[PDB]
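Engineer: I have a structure I would like to understand better, so I am pasting it below and will then ask my questions one at a time.
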Amino acid sequence: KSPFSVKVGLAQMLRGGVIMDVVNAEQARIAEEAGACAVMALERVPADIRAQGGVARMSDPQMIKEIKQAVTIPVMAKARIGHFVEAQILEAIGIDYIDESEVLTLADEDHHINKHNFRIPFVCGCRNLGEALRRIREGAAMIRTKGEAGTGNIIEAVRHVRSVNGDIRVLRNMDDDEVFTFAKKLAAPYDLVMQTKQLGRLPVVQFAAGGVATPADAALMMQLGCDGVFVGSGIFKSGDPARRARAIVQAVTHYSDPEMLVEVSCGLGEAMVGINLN
Amino acid sequence: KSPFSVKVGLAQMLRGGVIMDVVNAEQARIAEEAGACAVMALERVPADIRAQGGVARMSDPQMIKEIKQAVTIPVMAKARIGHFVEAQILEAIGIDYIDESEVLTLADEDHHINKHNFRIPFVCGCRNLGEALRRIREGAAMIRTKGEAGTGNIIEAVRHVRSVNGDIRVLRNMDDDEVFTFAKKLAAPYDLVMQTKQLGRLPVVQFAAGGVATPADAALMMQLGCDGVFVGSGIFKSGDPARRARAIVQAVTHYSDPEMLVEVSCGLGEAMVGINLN
Amino acid sequence: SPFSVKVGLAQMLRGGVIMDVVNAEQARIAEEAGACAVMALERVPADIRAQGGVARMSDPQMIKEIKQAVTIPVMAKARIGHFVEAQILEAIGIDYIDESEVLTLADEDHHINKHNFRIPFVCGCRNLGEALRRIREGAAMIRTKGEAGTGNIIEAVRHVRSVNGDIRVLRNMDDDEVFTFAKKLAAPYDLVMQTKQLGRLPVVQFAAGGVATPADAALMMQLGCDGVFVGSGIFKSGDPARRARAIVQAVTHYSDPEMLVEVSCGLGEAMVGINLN
Amino acid sequence: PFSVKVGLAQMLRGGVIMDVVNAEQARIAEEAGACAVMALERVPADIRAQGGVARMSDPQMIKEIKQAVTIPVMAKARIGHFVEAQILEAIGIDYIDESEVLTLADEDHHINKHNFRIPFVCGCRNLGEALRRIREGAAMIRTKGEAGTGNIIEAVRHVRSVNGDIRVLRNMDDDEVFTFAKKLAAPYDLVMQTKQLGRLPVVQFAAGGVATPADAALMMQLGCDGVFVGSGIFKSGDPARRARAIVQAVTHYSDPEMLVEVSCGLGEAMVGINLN
Amino acid sequence: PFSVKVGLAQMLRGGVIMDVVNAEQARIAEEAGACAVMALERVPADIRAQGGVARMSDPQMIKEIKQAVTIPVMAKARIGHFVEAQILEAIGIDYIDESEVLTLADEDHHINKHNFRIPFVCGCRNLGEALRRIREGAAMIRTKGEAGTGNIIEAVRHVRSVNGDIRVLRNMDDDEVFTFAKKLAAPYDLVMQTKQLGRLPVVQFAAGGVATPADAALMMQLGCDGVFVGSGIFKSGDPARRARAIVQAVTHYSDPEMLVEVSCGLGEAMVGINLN
Ligand SMILES: [Cl-]
Ligand SMILES: [Cl-]
Ligand SMILES: [Cl-]
């Protein structure tokens, strides 16, 4: 019944899905045809932001309108962290979700957007449970547990998914009297910590993101307990985006079926080569 | 209507009062005759705990019963931080408040008592706003803003009262969007930070404690915005406890009346000499 | 007082965009787009950053050409502490001098004694203490400055939030604690108290540094600024004239998201800029 | 077998074990309702205050204690001093406590407790340490705070640490348990056994700074199976009454009315020392 | 107004203010020619030696001093203790000294002295500090050395610092004064007022370690308006004669013949302590 619970409920519709970053209407249609649950409109895929640098901002509203017209699935778009006016603009365009995104250039180093001031649901990133709960308290309706952006290396996503889920599991069995100190140590609101304890999972939808390059990577994130995955660079920096996109969607749908995982992985073209930051 | 709001309401009755630490029934009757709003039963006054050392614990229930029978004003008693069984015992004795007190020897370095598990209201100490709000979330119905224990030096009480009240004032005018980060930096629950912002004061009664040795000290705490004062050592380590006790009560009642402050301060005996730690 | 007159004049610029211009063509584009004033300088901050070299006051000839090409107020930059550059600018007959940190510092320890001039000055700041020091020296207007020449709004946001945040702290502060606050700001007590009583900066406060889009400009206005400077963001973009207009409209209509969409829609390439992380 | 020793120690659940230095202290302990006595040279508060090398008690004094009571008799051996333990076993006592309050004899190795027929108690401060002591053959664990101070703070810390890690382990992803065992420096099989049981695989008592009935009941409410009391009884004003009060507190640990009654009008507690 | 308080304190120029702890000390001071007495609990040398928390004197003792003399009576309040100051003002004394020899009550904030009708004296060690105290409403400044040692070294240092910075300021390029005010962390308007006057905008006395007539005259030759003496009189062998000698030394500070006469055959000076 509360407006926040409605936004949280909306994002539950994406469970079991793949959200694909797209930079134009052609990428958007490929994503919808492959079975994406939503598209994410942005200026440049994370691998290009990494390689090229420059200030990365909200996409031109014209490009976002073109994407929204080209598909019938939900359209999300990115705003810079703390850039509440970029978010106002995106909401006024009539898209379905805003991603307050760390792959864009940070606009406010100390404060995120007050997401409760918006009617549209927000996705925010996190690396740990404290951070997820802070984003939710600010009004995020969905959490992206984020690894490395633009490298094709799943290592940090695995680390962060295990960190968030691990802390949730610790919390479930914890002595109630110790939860106050746990909330302090997370620097997270106590009420949301207790809600997480009672649910035994994050109070909002949790997707993995960062370095998902292969069907195996996507299925791994699902087997670690995520509700879905974002793919940015891994599709559109690969040799065959459309076939790879489809393979990743199938991998997320059939994540516990190794026979299916073999079939969809077999004879894909070149994966994004990416970069090992060690 | 909620059980917590009832406890918070109970403690409001003490506003404008002086709570006096007492170690036996004689000290208790002197305190009531001088006009104390309540007595605090403890093993040894903070100046003696400082001077003598040893492990300081909850007082023998027999001594607490003797004090409770000797007076008609509310009786409080101290329990060690985290010692929830000491608190169970105190509650079963039928006293009016428990002070989860830092002058006693810490029993749990990482966790305070879960005060919501008790029917009886609790007082807890603090040195800053974050700490006050953490104690309130655990279920404290009253806050003691604490300076130095057992020295007769008001400096740290002033510092901590100014810190708590100063942060409350900052909070009142703060951009709402910045309050999330402020709560993180306080390591305090956001809902209580917002409640403090809306009230423009602490959500529970706030008394000063630590080093109140003279009528001037007591009135100073009231002029800095406290709801009342604790006096431990300053009365019963002085030359004339009964007259000094009365003078301090009057100083708190008439804190903005310098003529009255002169009268009550005039010809008191020797104050506690105390110790300058600098 | 003569200072209060200068402070009063700057109040006309409230709700405006001041645009850095390097020649008379840029000046006319700025006026046509609805700029409240132009700022004559040798090179836009992004070019100073990229090229280096010593950056000084512009040639008086170029300033005269800009002043003749427009009817809106003309400002120009002088190096910090370079009081002779400022004497020259005043003698040219421009409307404001910006004692500017984007030019090469001429005096590391002292700013211009701005009370010795008839013309009003703009100075930069990063925090409230600095703003109040510049005002005491005679600045009639303050530019709260982020990063120069990068197109990244992050430091402007940081500094606007710092100045406005300290002003808000000051409003409710116990009067007895203001003496120590003034000491900690290293700011004159009388100006701290004036700021406390007004609940805002005692002069006009604009944002500057990294304003690249209409969204950026409206953000600065929603954070409480009186207007914005734009240097590089217009003239290092793909379509300076259309972008200039969009930024002006964004400042005028800063609380209207429907309007912000319209002016942002189909603008050409923004300045790419540089992320200093 | 080991499971037999572990089963024996389960009988002490709900009890108080009292340190005694002579046969008089032993009889006071049995009369007060102690589940067992612990024969040692000097109570921990005296070892702390006086220093010197603290060793196994003279066998003669241990024999005198064993004859004076019918409840189980335990006695202390220095860590790693397997010959002291051989001697104790040959005396015919019921348990050996390989004890950190005595002067360490081997800084790198504990007694190989599997070589003995008699069950052993060992101390710990964390779960890794408990599991290492169990693998060496400890049939019972004493989760130990500060010895000889009357300050319960470190016992609370260590009980919360052991029990907290057990609770983390219960819900842990199975695939992460290998790394958890590495980080505890504990044997994987015992870590998995702990995970499956949801508790320590042997009896776990609290010890260190238990001075009052409230302290004893606190340890029980935190999930311990019983408590050791060393100094808190025999460095107090009335050892016999305090001993009884502590036994009752452990038996009735969730009954605040009873805790008031037994705490009311006890004499002077051990004054002890605040180290922090 | 502030200018009225500043004008009042100008009357003390050329004088010696003597710390007194009772009415006997007060009468000795008035008889010796003190321009005012300073009522306090204990002389600084006793505060140093004995420690303890040093507070405002009992109002009764202050009333006794105020009745025993006709010269102005000052008394000490702890730094930041604005209620002690309220009390002193309500007693009807002439000046409050917000004094660093008493135990600091507020480490971050001094008394807002503009809220009082009575003039205040405050201490300083440098020009920035003096100007901050004046802006808070001090009507008089005490340039302070070491308290309770009888060693004039720090008073000389601080007098030279304040007066030296004033002399630098007089000739300074006006354009550089803004930065100078920043570096002093002092209000610009008061810095400019000091520059235009060529001296401190309020009366400036020396204090700290004045033990002999020579010390007192030295402070006057360095440009002070007068001196405080605390310990140097009442920790000496003959307080009354020494008190008189110091008054004469301040009155006749440039007359070496007079300085010889008043210094000749005084008893034992306070022995004091060399801290360095
Ligand atoms: Cl960044
Ligand atoms: Cl040892
Ligand atoms: Cl001090």
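Chain A residue numbers are taken from Swiss-Prot; in order, the displayed residues are 20-297.
This entry, so its header tells us, was determined using X-ray crystallography, 1.8 Å.
Cβ atoms are placed via backbone N, Cα and C, with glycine included.
The D-ribose 5-phosphate binding site annotation in Swiss-Prot covers A:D40, A:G169, A:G230, A:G251, A:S252 and rests on similarity to another entry. In Swiss-Prot, a mutagenesis experiment is listed as A:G54 to S, annotated with the note In rsr4-1; strongly reduced oligomerization and 63% reduction in pyridoxal biosynthesis. The active site, schiff-base intermediate with D-ribose 5-phosphate annotation in Swiss-Prot covers A:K97. Annotated D-glyceraldehyde 3-phosphate binding site per Swiss-Prot: A:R181, in sequence order.
Could you place the listed features in the three-dimensional structure?
Structural biologist: Mapped onto three states, the DSSP output places A:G169 (D-ribose 5-phosphate binding site) in coil.
Of all the Cβ atoms in the protein chains shown, 17 others lie within 10 Å of the Cβ of A:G54 (mutagenesis position).
All chains included, 27 other C-beta atoms sit within 10 angstroms of the C-beta of A:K97 (active site, schiff-base intermediate with D-ribose 5-phosphate).
Other Cβ atoms within 10 Å of the Cβ of A:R181 (D-glyceraldehyde 3-phosphate binding site), summed over all protein chains shown, number 16.
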Engineer: Report the nearest neighbour of A:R181 (D-glyceraldehyde 3-phosphate binding site) in space among the recorded positions A:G54, A:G169, A:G230, A:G251, A:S252, comparing Cα positions.
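Structural biologist: Comparing Cα positions, the closest of these recorded positions turns out to be A:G230.
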Engineer: Tell me, by DSSP, whether A:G251 (D-ribose 5-phosphate binding site) is helix, strand or coil?
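Structural biologist: A:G251 (D-ribose 5-phosphate binding site) sits in coil per DSSP, no helix or strand.
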Engineer: Which value in Å gives the longest Cα to Cα span across the D-ribose 5-phosphate site residues A:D40, A:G169, A:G230, A:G251, A:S252 as recorded?
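Structural biologist: Comparing all Cα pairs, the maximum is 13 Å.
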Engineer: Taking A:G169, A:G230, A:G251 as the binding-site residues to compare, which has the smallest set of other Cβ atoms within 10 Å?
Structural biologist: A:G169
Engineer: What does the structure give for the C-alpha distance between A:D40 (D-ribose 5-phosphate binding site) and A:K97 (active site, schiff-base intermediate with D-ribose 5-phosphate)? Integer Å is fine.
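Structural biologist: Per the Cα atoms, A:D40 (D-ribose 5-phosphate binding site) and A:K97 (active site, schiff-base intermediate with D-ribose 5-phosphate) stand 10 Å apart.
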Engineer: Please report the Cα separation of A:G169 (D-ribose 5-phosphate binding site) and A:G54 (mutagenesis position) in Å, rounded to an integer.
Structural biologist: 22
Engineer: Cβ within 8 Å of the D-ribose 5-phosphate site's Cβ centroid: which residues qualify beyond A:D40, A:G169, A:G230, A:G251, A:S252?
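Structural biologist: Residues close to the D-ribose 5-phosphate site, other than A:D40, A:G169, A:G230, A:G251, A:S252: A:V64, A:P65, A:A66, A:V122, A:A168, A:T170, A:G171, A:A228, A:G229, A:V231, A:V250, A:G253, A:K256.
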Engineer: Near the Cβ of A:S252 (D-ribose 5-phosphate binding site), how many other Cβ atoms are there if near means within 10 Å?
Structural biologist: 27
Engineer: Indicate whether A:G54 (mutagenesis position) is helix, strand or coil by DSSP.
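Structural biologist: The three-state answer is coil.
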Engineer: Between A:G251 (D-ribose 5-phosphate binding site) and A:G54 (mutagenesis position), how many Å separate their Cα atoms?
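Structural biologist: A Cα-Cα distance of 15 Å.
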